[PDB]
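The structure under discussion appears below in the form of structure tokens.
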There are 2 protein chains.
Amino acid sequence: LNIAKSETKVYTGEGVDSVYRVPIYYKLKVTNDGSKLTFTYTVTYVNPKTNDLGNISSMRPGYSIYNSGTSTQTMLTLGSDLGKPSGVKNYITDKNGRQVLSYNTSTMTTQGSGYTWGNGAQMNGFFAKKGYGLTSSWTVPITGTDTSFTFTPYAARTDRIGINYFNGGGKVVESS
Amino acid sequence: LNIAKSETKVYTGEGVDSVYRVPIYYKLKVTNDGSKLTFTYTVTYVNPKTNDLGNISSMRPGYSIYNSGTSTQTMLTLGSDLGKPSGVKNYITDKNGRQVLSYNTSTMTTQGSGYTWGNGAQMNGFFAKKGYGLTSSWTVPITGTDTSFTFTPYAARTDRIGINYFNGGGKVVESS
Ligand code: NA
Ligand code: NA
């Protein structure tokens, strides 16, 4: 049938460098070959649309930027049929996306998999006033040493589900 | 050696029912038997510490509460060596935690696994002014049909990593 061997989508966007008051841009290229996704992520002061570099003539040579945040600032979230990310290659690319030089490879660390459940049950005042409780239970298989988890309690009246009576206070966090 | 066959921890906390201005409580019991974690989650107006029901005599019998939020309000996050959660049993428990009746079982839906990378590389003004870019790349294996993902771009000066130049605007989201 001569089906495509890969499909690639390119996303761009922009923000503002607060220090020099100029636009800063990102480009995210994602390629799907059927076996794996390949991500290529670039931060630059060159507009991807016009290929023109912004006016940063006053930018000092020692000024430096990161393209990633702290270990707790999630940048990538993956669906259930995507496996474990590889190491992250870091490098400097020229105006045409070609590698100028490369730095040390980074390691992906997970913040964990998040879950919720639908068709939530409810407890009425008739039961509540008897001292009854609304209870949910589930099990989670253990496949190795890292059995860490976090749990966020939730309670809300049925006609205003958005207002959490616990408001984020009593979060349960368990290491290692 | 007669090693314990299981270990259990019980977490409690409290919030406020805005409508009736009374404390509302949660209890989370987590049991580890080596093969799986078992979670038991209860929302109630009975104080777990004193075993005393708050004053909700004015609570109308038709008043109802949920113990969970929307499909996007993450309540449980699991570490890398924890597998896929089972179905969630829903039921009403009495003052002593015994089942009074049960409702329909709920289904856990994942919000995905979150990731970040450390040892982030940096680009200096000398390179930026050449029209160069800071680039990271990685691959992700595909094991099924759901290859959805989200990506949040990030850029910050190296002496103030906390201020994201993209501020959350250009988030990349891909279905199904
Ligand atoms: Na964690
Ligand atoms: Na998703």
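Going by Swiss-Prot, the residues shown for chain B are 202-377, listed in order.
Note: Cβ is positioned from N, Cα and C throughout, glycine not excepted.
Annotation of the published mutagenesis B:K230 to A in Swiss-Prot: No change in binding of BR (187-385) to host keratin 10 (KRT10); the original residue is retained in the structure shown. B:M276 to A appears in Swiss-Prot as a published mutagenesis result, with the remark: About 20% binding of BR to host KRT10. For B:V289 to A, Swiss-Prot lists a mutagenesis experiment annotated as follows: About 20% binding of BR to host KRT10. Among the mutagenesis experiments that Swiss-Prot reports, B:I293 to A is described with the note: About 20% binding of BR to host KRT10. Here Swiss-Prot notes a mutagenesis experiment, B:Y304 to A, with the remark: 50% binding of BR to host KRT10. Here the residue is the original one, while Swiss-Prot reports the published mutagenesis B:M309 to A with the comment 40% binding of BR to host KRT10. Here the residue is the original one, but Swiss-Prot notes a mutagenesis experiment at this spot, B:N320 to A: No change in binding of BR to host KRT10.
This view paints the features noted in Swiss-Prot onto the structure.
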residue	record	contacts (Cβ under 8 Å, 6+ apart)
B:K230	mutagenesis position	B:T209, B:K210, B:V211, B:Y212, B:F240, B:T241, B:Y242
B:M276	mutagenesis position	B:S269, B:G270
B:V289	mutagenesis position	B:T306, B:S307, B:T308, B:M309
B:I293	mutagenesis position	B:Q300, B:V301, B:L302, B:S303, B:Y304
B:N320	mutagenesis position	none
(request) Tell me the Cβ neighbour count for B:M309 (mutagenesis position), meaning other Cβ atoms within 10 Å of its Cβ, over all protein chains shown. (result) 17
(request) For ligand 2, pick out the mutagenesis positions B:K230, B:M276, B:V289 that have a CB under 6 angstroms away from one of its atoms. (result) none
